[PDB]
Amino acid sequence: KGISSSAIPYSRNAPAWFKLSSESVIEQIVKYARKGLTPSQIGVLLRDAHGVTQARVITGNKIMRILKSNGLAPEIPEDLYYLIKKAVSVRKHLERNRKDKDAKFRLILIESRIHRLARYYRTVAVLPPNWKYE
Amino acid sequence: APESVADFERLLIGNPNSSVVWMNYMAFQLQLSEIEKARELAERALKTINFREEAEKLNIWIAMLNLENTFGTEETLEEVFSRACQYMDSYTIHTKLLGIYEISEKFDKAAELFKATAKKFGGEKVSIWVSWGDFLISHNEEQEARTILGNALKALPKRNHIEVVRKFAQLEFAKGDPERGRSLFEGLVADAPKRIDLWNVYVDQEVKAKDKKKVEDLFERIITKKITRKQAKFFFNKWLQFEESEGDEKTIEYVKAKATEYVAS
Amino acid sequence: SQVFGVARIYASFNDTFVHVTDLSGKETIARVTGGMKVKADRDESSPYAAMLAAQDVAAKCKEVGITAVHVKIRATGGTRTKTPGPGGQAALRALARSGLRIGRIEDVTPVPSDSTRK
Amino acid sequence: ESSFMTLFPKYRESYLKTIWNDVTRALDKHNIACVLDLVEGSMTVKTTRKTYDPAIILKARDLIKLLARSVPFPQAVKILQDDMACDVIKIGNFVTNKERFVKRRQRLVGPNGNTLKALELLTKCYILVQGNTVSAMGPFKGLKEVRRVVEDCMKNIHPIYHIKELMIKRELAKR
RNA sequence: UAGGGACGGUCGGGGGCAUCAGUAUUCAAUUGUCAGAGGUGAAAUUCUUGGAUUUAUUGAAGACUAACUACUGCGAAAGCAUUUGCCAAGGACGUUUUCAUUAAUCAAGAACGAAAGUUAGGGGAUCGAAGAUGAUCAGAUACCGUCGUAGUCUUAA
């Protein structure tokens, strides 16, 4: 296992070269999010093109809260959603070449990693019970 | 029943994974002159079926393949087999393609499918040998059938080639040549000289093909042969049952006489 | 001025072959395989048998007309020893000593190229 | 006219530079020339006009590839006489897993080298187990015996069975 | 400088399917030539004047991936080396992307496979593939139900 992540600066301030408005960020966020784009992609595009550092610093609060306050919420959280679609992609690939045992083993891993944050989200009650992995 | 593009979709709310009902609805749409909605139903049957249940997806693939072999196209049957390969093991998918070709009565496509089996699965195991024997037996050339079976048995291992030879002899007793069946039976009893598993196979195949004077005499030789009391009494009782089915009471008694001769030593 | 055969000598263990075809290889001339000049059934791979076979090979090559020989020396190859036996040196030494000109040494032993033993 | 060539690994050049004059004296007695290139890392050997033994280019080829395959010069020069030849046994394609392969190869080497040294004494050969092959110099009976002991050592049977039966066959051929 | 997820350029002989290539080996056909050729410490069984062995031209088969190949790589392990394409996957790194404790260790249970059956004597009580018996379906040796051989039991290789 390796140390590969991001290093948030010591500053909680606006970067002082950032002349752009502290509301048009939120309008750009809701533009991308209601043209249908996941929050990690919102944050990275807002970083790359309309360059913000991260929007929790420049706006009031973090962007999943911005989407929830702008009425733009996800049905299912993002991590669980991508793990669901990876599990169903490898399941379609398995119901295909029934001899990829290796993919069978890693389906065991992906489902065992579904259940961890699924029961986390149940105990926090983000998405409700009577959600039993289809 | 559910046999349309509206009523089937409305009535399939209870069992979406209905493989046989989806196949019947697709065949009813194709008889109802809707090949597009028929193929849509045949493709969405495996999608409305579960993911881990591979047999339902293979059944939907066989349904689309049968619809393509009846009133479709060979490209759709190959998609159905690629679909079969996308629903199951590739050798079973190609064997389903060979079965659809045999149902569509294409002799050249059946021989090409048996050859594509007899290369890969022919070097793997003996199922391609059985498929080649089936194709050439339906083509009525038992010489070419035995040659392809021996070639595939040389390509595959020879430890199951004894049971393959016994199956070839039983098939030859069923729908081939009886002298060739008896010759393959003698070859199998030679390759298994220590096992009477070929002797009882030869006796059962001859009694099934109504060779009573063959089956009861060979089983009497096996019962009076180098066998134990149980191994003698089983073969002698089978030979006596075959001799009483033919109508030979004194021969059925002499079978038990040879059993009593071999059990006491 | 020289006319060329090709030696195609084969120095296996347990035997040596001298088999001098024409330049294509389709038409053979003067095969005198070792184990026939002198045979104790052991000395068939010996340098003495190889030089006897090469000397009467060169006799028949001179009576046909071949004055020079491209020589191809082949070991037993395959999934086996791959090195030439005792007779491969002695055969072409005797072919050179007995008046016949030698050209183009090359090894055409069958290197098996990822062979079959499992 | 004939020419052969091997190319040798870089770490051998300080040794081959030392023994190269002795190579030139051991091949100029057979009237055959040879260069070694230090910038491409090769050893080529050419038949000159003054060469009357045609088979000696093959033994010179075997000599320079033995100098490639790392066998000492006074060990290597014995190719130049007639009752001596090379063999390169291939051992890598017998067994699957690395653990059993290196254990059977170390079994071919021996505890303290005793199996390999006793095999050299019995077969009258020079044997180098190296990497995933086994090189050998010797007479042809010794090459035949070393090929059968190595190819049967990669199968399960212990090579000291072959050392025992070689001692039995020597003192059983001494009558 | 806990954990998870996204992205990016990738990395690998990780896996599955399909494709392609290689030269050996074996067999067959066609010649050329003749008496021997395997194999061994010697021999022998075997192959052989409807011509072997060798040589040349092919064709077919089943494998296998020579060197390059390394105290190198990948995989959870067993293990994995030809090309190309597809299918998903994985890891390290980069990150001023996202969630916010979602975490660590191991009692049952499983997919895996390195993971097995080399020849012979003997007991068969049970079970029993192979073989056969009646209905299901345009099509059913499986399904249901039995007779029944080796084997399932043992000993050395």
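Going by Swiss-Prot, the residues shown for chain D are 38-212, listed in order.
Header says: electron microscopy, 4.6 Å.
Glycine is no exception: its Cβ is also placed from the backbone N, Cα and C atoms.
What Swiss-Prot says about this protein:
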type: DOMAIN; residues: D:122-192; note: domain 'KH'
type: MUTAGEN; residues: D:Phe45 to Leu; note: In temperature-sensitive mutant KRR1-18; grows normally at 25 degrees Celsius but fails to grow at 35 degrees Celsius; when associated with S-95 and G-207
type: MUTAGEN; residues: D:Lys66 to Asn; note: In temperature-sensitive mutant KRR1-17; grows normally at 25 degrees Celsius but fails to grow at 35 degrees Celsius; when associated with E-20; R-162 and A-261
type: MUTAGEN; residues: D:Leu95 to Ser; note: In temperature-sensitive mutant KRR1-18; grows normally at 25 degrees Celsius but fails to grow at 35 degrees Celsius; when associated with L-45 and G-207
type: MUTAGEN; residues: D:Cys162 to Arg; note: In temperature-sensitive mutant KRR1-17; grows normally at 25 degrees Celsius but fails to grow at 35 degrees Celsius; when associated with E-20; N-66 and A-261
type: MUTAGEN; residues: D:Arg207 to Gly; note: In temperature-sensitive mutant KRR1-18; grows normally at 25 degrees Celsius but fails to grow at 35 degrees Celsius; when associated with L-45 and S-95
One finds that other Cβ atoms within 10 Å of the Cβ of D:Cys162 (mutagenesis position) number exactly 19
Expected list for mutagenesis positions D:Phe45, D:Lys66, D:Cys162, D:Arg207 against chain C, Cβ threshold under 8 Å, sequence order, is none
Reduced DSSP state (H/G/I helix, E/B strand, rest coil) at D:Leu95 (mutagenesis position) is helix
Excluding its own, the Cβ atoms lying within 10 Å of the Cβ of D:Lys66 (mutagenesis position) add up to 9
Here the Cα-Cα span from D:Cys162 (mutagenesis position) to D:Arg207 (mutagenesis position), rounded to a whole number of angstrom, reaches 15
Close in space but at least six residues away in sequence, with Cβ under 8 Å from that of D:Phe45 (mutagenesis position), the same-chain residues are D:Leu53, D:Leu73, D:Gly78, D:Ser79, D:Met80, D:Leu104, D:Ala105
Cβ contacts within 10 Å for D:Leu95 (mutagenesis position), all chains included, total 20
Other C-beta atoms within 10 angstroms of the C-beta of D:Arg207 (mutagenesis position) total 10
The rounded CA-CA distance in Å from D:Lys66 (mutagenesis position) to D:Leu95 (mutagenesis position) is 15
